[PDB]
Each structure stands twice: as C-alpha cells, then as structure tokens.
Amino acid sequence: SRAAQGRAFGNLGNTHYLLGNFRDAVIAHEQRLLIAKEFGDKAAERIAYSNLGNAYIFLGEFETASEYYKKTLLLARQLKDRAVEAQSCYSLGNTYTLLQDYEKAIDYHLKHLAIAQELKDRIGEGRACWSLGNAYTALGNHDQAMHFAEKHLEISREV
Amino acid sequence: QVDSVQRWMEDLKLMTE
Ligand SMILES: [Cl-]
Ligand SMILES: [Cl-]
Ligand SMILES: [Cl-]
Ligand SMILES: [Cl-]
Ligand SMILES: [Cl-]
C-alpha cells in the first residue's frame, strides 16, 4: 500500500533525523513528500517540507533549507495554520542569518513577531526580540535594536 | 556563532513533526 509506505517513510525520516542521520532523513522525507503529493495530503506535504528544511540546516545547506521553509510557509498560509506560519517564519529568519542576509532575516523575524503577539506566545515573542535585536545591531541600526533589547529584557523576566 | 541562532539550532535538533 502506497499510503502505508508514505506513513512509514515519514516515521523513518523522523527517526533518522533524531539519530543525527540527516542525509538518510532527507532521503526518507522526500519519499514521504512525493506520496503526500500523490494523495493530495496537504498536512503531510507541509510537515515533510518542514522536516526537510530542518535536515538541510544540519547538513549545512542553508540555501536549500530556505527553499523548503518557504514552501512550508506557503502551505501553512493556505491551511490557515498560524502557529506553523510563525514557526516557519522564525526558521527562515534564522536561516537567513546563517546566510548573512540580514535584510531577509529581519523580514521574516518581523513576520514571526507579529504572529507570536497575536497568538499570545510570550516565550516566542521573547525569542523574536532577541533575534531582532541581534540583527539590528549587526546592521548598526541602534534605535531599532534598542526597542527590541528593551522588550527582550522585559519578557526575559516573565517567561 | 550568533547566540540566538545557536539556541534555535539546539532546539531544532529535537524537533520533528
Ligand atoms: Cl518540492
Ligand atoms: Cl517550519
Ligand atoms: Cl513572505
Ligand atoms: Cl536604527
Ligand atoms: Cl513590538
């Protein structure tokens, strides 16, 4: 059964990933992804993009990771999944920092911030302020950095 | 390394869906 194989690949991919077998995680998640597309299973397709992006981070392939996180972001928006939209924006902000593309990093970190505030995810808001302060400082934008450094301090005391 | 990125990666190593 092709559907059972899709489940099995998704499970194998996750286990390889957690064992540090990132190459073999990619091989398995790609087959999960293909089978998800065959069956029109958008939930599984989205999940596979996110797990692929994560594996490529640990393979050091940051541009490839960004391509998979952009795919996850698109699908999360289509599915109206705000928490997953936020997660993929945070992963993109970090990925663009690894690529030393601070303008794109700031874009996606601001997107994550907005959703974390809407969702009352205060811990996530603190992460966003940490990340944004760091990025603005890397660029010399110290008035923006001040705003987010103050907010990181305030949140750091709460959660 | 950027400390916030390091932390994100430490969490990411444990993350699956
Ligand atoms: Cl694809
Ligand atoms: Cl993601
Ligand atoms: Cl976007
Ligand atoms: Cl500024
Ligand atoms: Cl704000």
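Throughout, chain B uses Swiss-Prot numbering, with the displayed residues spanning 71-87 in order.
Each residue, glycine too, has its Cβ placed from N, Cα and C.
Database features, via Swiss-Prot:
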type: MUTAGEN; residues: B:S74 to E; note: Abolishes interaction with GPSM2
type: MUTAGEN; residues: B:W78 to E; note: Abolishes interaction with GPSM2
type: MUTAGEN; residues: B:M79 to E; note: Abolishes interaction with GPSM2
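Distribution of Swiss-Prot features across the structure.
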| residue | record | Cβ contacts under 8 Å, 6 or more apart |
| --- | --- | --- |
| B:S74 | mutagenesis position | none |
| B:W78 | mutagenesis position | none |
| B:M79 | mutagenesis position | none |
Listed mutagenesis positions with Cβ under 6 Å from ligand 1, out of B:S74, B:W78, B:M79: none
